[PDB]
Amino acid sequence: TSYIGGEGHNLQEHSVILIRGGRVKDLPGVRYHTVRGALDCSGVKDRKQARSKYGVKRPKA
Amino acid sequence: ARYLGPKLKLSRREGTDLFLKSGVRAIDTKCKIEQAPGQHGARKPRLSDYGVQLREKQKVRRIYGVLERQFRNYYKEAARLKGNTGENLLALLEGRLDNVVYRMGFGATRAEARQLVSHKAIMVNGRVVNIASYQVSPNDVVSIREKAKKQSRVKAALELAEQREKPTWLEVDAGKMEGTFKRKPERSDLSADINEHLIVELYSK
Amino acid sequence: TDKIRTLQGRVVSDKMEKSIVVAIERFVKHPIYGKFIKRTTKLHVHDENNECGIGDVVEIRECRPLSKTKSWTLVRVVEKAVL
Amino acid sequence: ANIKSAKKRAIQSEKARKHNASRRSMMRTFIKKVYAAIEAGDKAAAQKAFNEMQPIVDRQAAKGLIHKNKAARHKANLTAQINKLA
Amino acid sequence: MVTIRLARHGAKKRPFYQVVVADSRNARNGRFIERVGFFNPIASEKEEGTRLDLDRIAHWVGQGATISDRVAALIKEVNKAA
Amino acid sequence: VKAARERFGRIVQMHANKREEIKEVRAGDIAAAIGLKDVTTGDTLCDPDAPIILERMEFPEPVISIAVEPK
RNA sequence: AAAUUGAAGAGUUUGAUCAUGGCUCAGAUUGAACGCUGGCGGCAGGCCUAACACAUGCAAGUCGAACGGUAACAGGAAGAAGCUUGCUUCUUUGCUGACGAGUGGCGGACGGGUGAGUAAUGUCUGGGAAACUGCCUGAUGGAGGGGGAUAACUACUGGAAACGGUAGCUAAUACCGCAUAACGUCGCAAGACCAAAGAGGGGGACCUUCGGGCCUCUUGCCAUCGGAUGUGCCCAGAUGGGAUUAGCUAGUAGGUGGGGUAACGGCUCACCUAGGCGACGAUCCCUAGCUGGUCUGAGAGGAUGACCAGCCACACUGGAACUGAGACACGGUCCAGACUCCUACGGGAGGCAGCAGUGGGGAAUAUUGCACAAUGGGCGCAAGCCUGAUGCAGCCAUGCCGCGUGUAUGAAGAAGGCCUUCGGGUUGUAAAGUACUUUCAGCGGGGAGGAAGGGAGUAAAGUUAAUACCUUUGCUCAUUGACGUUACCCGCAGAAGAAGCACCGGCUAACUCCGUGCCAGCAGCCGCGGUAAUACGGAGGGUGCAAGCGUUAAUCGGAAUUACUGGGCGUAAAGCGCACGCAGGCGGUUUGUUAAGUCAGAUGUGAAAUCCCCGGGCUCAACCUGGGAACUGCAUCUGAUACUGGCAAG
């Protein structure tokens, strides 16, 4: 079971993600997170300082 | 790297003095030097004991301007070598040529020095040197590239060095653009308001 | 003398001849803890004649393989279990 | 993809096998004649067999077909045995 | 059986050669029997780019060793018999 | 067209759908490169100060759709 | 001459406390992956997963100074033809360079890769005797003379092929017999016994079909016997986990004699005979290449074992042997096996756990590169050829380090941003303006080291059959770069061509406004969010670190929380329910003695480098490197006899 960080919804009712270890303890069973900026399940839309975790490319200029 | 963008500002966090931006009008004048920086500089500090230490390892890191990956190494050296660590570390740090040309007064701020070493205007033992950090051995010739005996950065810093500088452990000559680096520090030969025993305390666990 | 394999040992069995069974008690300190402690190394030695019995003390020396495990030959009996 | 250049080595070694095998046999039928000559029990016919063996083995030794200390072992063990069955 | 031949050590176009009595049928910085000298083909603005033990060489040759094509040329380089 | 640094790993010419060997490709030839896995049809590959994109781009769109699921 | 001050703590249980105790945290490390970003150079590393199949090319040859020989090519060349007027062209000639194939010689058993097996029937450490060993090297001794075969070639004849086959011929340094036959070989000795080859370079005289005997040197070859180096073997000690694995073992344990290996050995065997192993953990099952060493740590300890280096096991999967000095063969054979390929449809082929690369696996890992030049391996008389070892370059911020990203001046404190008790602070000398300068990058010129060597030449130490040949000291002259237009150096523009990432409640350095109102959303822990949120989302400001930064994974520590160094047991987890007692642990007190532990000493050993230390060099450093010292151990001898153990008497 993986938790999915960030807002801008989950994606991928039936496709491929990369997962990573890690708890968020208040749920039951979570041992994993998905890396939103990796493979699919798109980097979390918007945001401007918390970017590296949950990928957001340098916001353009 | 080369750590730039807002230079007396970094010093005002360090929250006493520092040997920066020393050409002209800076030393409380057109810069505020005390208070503290930013929007929450008017009120007094929270601090922390981890703070006082880390901020003084930073201070001394900033008065010589090196990076942590170098400083981690100078700590390694002070431990690695047979002499007392905190004192020896100041020594080990000082033996760097880029501060030496500065100690010669061939610049009057280190960055002036560091540029003319790196942009290849200095020669040590008559041999072309641009390694800025370079180990100057105790008893070495310092000499400056012929072409460089004339930059506004050279001439002005020579008069800045004039009746300012001539220490115990180097001796210097202005017309000849020359210096004799005498030795490295023991305890006595270098300081400022700096903490040495607090950093060894910090680096040791 | 000067480099030969010659040892002393306790005899713990004689039951088939020409074999003989010699048990060696060795001290070593246990390598982490200290305590000099025992392990008993047990060795095949050529008998030739039933000169040895059980509880005896013998001397054994290297003499190159004669049968499997069995490369030592018997020298002298110090003490014979006084049977 | 093919065999590098092993071919000529490959063929020779069979010719050589057959060649060895023949003289190895030549001696073998003789080694067997010696023990069957030990069983026939006679010193005279069996030492005559040993005397027949002493030229036969040694050239096998020299030319590398039994070589080493191999000759020697065959030579000796059987030679004495004839004497233990005088 | 062995050789006296050079072994290579150090780095990309500043190699140091280190001079070695070694087994014939093993790597040129495989296994070895005695280390018998040092050679630097970088002599540049330095001395001590050749140091070698004559006594060992002589030991090795009277028992039976070939000295290599470059090692015979280190002999040519040591120049103490001219 | 991407603006990326390339190597043409080796080049092969096609006879049937079997592979004939040449070792370079000059003007007015057709061929295949071996590997070189990133590129998509309509990409232009050019000299070190490249013609950047050639005109080409234009082909038709897909008339009828079906949904797929694997078994 | 180097050991030498690496032996931090914090938050969490309660109203609050001291304790007890688990969890989490700040450190260092990586063969790493990923997100966000990203300038240069150096150096170093790059499939850990499927040892999973592999397309394509390449990773092992070489001697014509062995031999029969003469398709090839090439040259010289006899004669012709065309005639050009002596040149172009033909035929034929091994004449000569030269050599495809073949016979035959030596190297494919070395180099390289891989870690599946295997708990050492190989390994690590020392100690062993029963042993073999091509070159190489030391010494002696010999090499006399002859026979036949057979490749090729050449005819024939099969096969769409792969690969043949039927027939006849010819050599050797291939084969074979013969001579002779030890300091050898077997053995009481008597006695028996086996060997080899020339070939080449040259010739200063002779013989002579100057074919060639021969003369002269080089060199090759054979017997013995040591050398050296390698390899076979052995014994003891160390080595992962389980006893919710406790009885295993008869070729097993031992002997006797025959057999056999290069050698001792149930190694094998027939007789025997009755053992051997095991709680000091056999056996069984699980897991596992080892070791130097790496990491971590004060140390002790713990972790760890293609990064390099020794060792060892493996070779499509499985068996067996050949050949040879060497193997049971990494590009051999044979068979079986699973899988694949040609097709001819009859029958045959093949092994990327070599190098590069494909597909498949997976989070994840490279170039179908340059070159024999240097180094070193191979063959060679040597020139020479051969080298996906080996050097480099290619490709990845994967690590480690160096170095850059202008520098100084510069407000009376500018727009913009932000808060604002609206006073004003801040962002900030930051910015603009100013003066100076240009590493690297970009661009033009010059350019170290790696180059040592070999060839051919006179002479000459010198065999000296004179001044040949050979041979070598030097001397002689031309002459060796894969990288590569490399470092390095000079010059020319310009403030220009170039900085990110994360963090700011406490732990933990650093802080506020505004966006939401149990949500949206953060969490390594503690927790926060339910109307003014220092957590959440963004703006300002701030801190940390930087060509990176963060994060999740992984080891150790922190952890004294599996404690030997260094814990505990009334109640917190914790003493057997009680006792006897076997094995084992432990031993009052004395004399003597022995000399196992014990300790000192000496000598051999602990590969290289690594670690550590003192030097040195690449503009430093990363790095690379000379010697020191460590190399915490074993070995045997001598020694010290208090202590303990042995042993005899109290």
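Using the numbering of Swiss-Prot, the residues shown for chain C are 2-84, in order.
Per deposition record, electron microscopy, 3.6 Å.
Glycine is no exception: its Cβ is also placed from the backbone N, Cα and C atoms.
Lifted from Swiss-Prot, the feature list:
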- C:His31 to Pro: In neamine-resistant mutant nea301 (VARIANT)
- C:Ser68 to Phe: Prevents 30S subunit assembly at 42 degrees Celsius (VARIANT)
| note | Taking all protein chains shown into account, the Cβ-based neighbour count within 10 Å for C:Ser68 (variant position) is 10
| request: Give the number of CB atoms, excluding that of C:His31 (variant position) itself, located within 10 Å of its CB. | output: 10
| request: Fill in the CA-CA distance, C:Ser68 (variant position) to C:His31 (variant position), as an integer in Å. | output: 33
